[PDB]
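These notes concern the structure reproduced below.
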Amino acid sequence: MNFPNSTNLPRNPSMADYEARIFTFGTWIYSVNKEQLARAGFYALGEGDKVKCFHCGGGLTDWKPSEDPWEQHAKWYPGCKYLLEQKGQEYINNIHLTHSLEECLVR
Ligand SMILES: C[C@@H]1CN(CC(=O)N2CC(C)(C)c3ncc(Cc4ccc(F)cc4)cc32)[C@@H](CN2Cc3ccccc3C2=O)CN1
Ligand code: NA
Ligand SMILES: [Zn+2]
């Protein structure tokens, strides 16, 4: 169970190109869109809807149709430098503030 990569160098440079990542999915039956996953740095493992970020190495699965690739990326892998490059710390903080406040409301 690897620590998340927080450096500015990708863990998996073979998956650094959008198109390389897009090829990993094949026919995608799952509720979240493969282009939206690939744009958020994710590629498919081939095992259910398990994906990994090319840069941080961070893995996620069990995608509900309401879960957004970028939000989940920020929620679980907040140290990812690819996420910071693409989205900015301000998007990151919003998302973080939001998912903590989602929790309050429920209790
Ligand atoms: C999209 C959204 C993500 N959720 C969290 C999730 O997917 N995380 C959070 C955590 C980082 C702790 C985690 N650690 C291991 C795995 C497994 C994995 C192994 C390699 C790989 F390449 C890809 C995935 C997943 C995972 C979903 C809810 N889930 C699903 C689950 C499965 C296992 C453990 C915990 C959880 C969990 O919180 C809801 N959907
Ligand atoms: Na596949
Ligand atoms: Zn990442």
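Shown for chain A, in order and in Swiss-Prot numbering: 248-354.
When the header is checked for method, it gives X-ray crystallography, 2.0 Å.
A Cβ is built for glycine as well, from the same backbone N, Cα and C atoms used for every other residue.
Quoted from Swiss-Prot for the published mutagenesis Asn259 to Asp: Reduced interaction with HTRA2; when associated with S-314. The Zn(2+) binding site annotation in Swiss-Prot covers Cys300, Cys303, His320, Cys327 and is backed by sequence analysis. For the mutagenesis experiment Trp310 to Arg, the note given by Swiss-Prot reads: Reduced interaction with HTRA2; when associated with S-314. The mutagenesis experiment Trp310 to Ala is recorded by Swiss-Prot, whose note states: No effect on interaction with SEPTIN4 isoform ARTS. For the published mutagenesis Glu314 to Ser, Swiss-Prot gives the following note: Decreased interaction with DIABLO/SMAC and with HTRA2. Decreases interaction with HTRA2; when associated with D-259 or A-310. No effect on interaction with SEPTIN4 isoform ARTS. Quoted from Swiss-Prot, the note attached to the mutagenesis of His343 to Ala states: No effect on interaction with SEPTIN4 isoform ARTS.
For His343 (mutagenesis position), the same-chain residues lying six or more positions away in sequence with a CB closer than 8 A to its CB are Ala321, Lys322, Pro325. Counting neighbouring Cβ atoms within 10 Å of each of the recorded positions (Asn259, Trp310, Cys327), the lowest count belongs to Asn259. Sequence-ordered, the extra residues of this chain that approach the Zn(2+) site, with Cβ no more than 8 Å from the Cβ center of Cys300, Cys303, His320, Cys327, are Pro251, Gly288, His302, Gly304, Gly305, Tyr324, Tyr329, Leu330. Checked against ligand 3, the mutagenesis positions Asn259, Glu314, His343 give no residue with a Cβ less than 6 Å away from one of its atoms. DSSP gives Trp310 (mutagenesis position) a coil state; it is part of no helix or strand.
Taken in sequence order, the recorded positions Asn259, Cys303, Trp310, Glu314, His343 that lie near ligand 1, meaning a CB under 6 Å from one of its atoms, are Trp310, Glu314. Proximity to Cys327 (Zn(2+) binding site), defined by a C-alpha to C-alpha distance within 10 angstroms, is shown by none of the mutagenesis positions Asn259, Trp310, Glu314.
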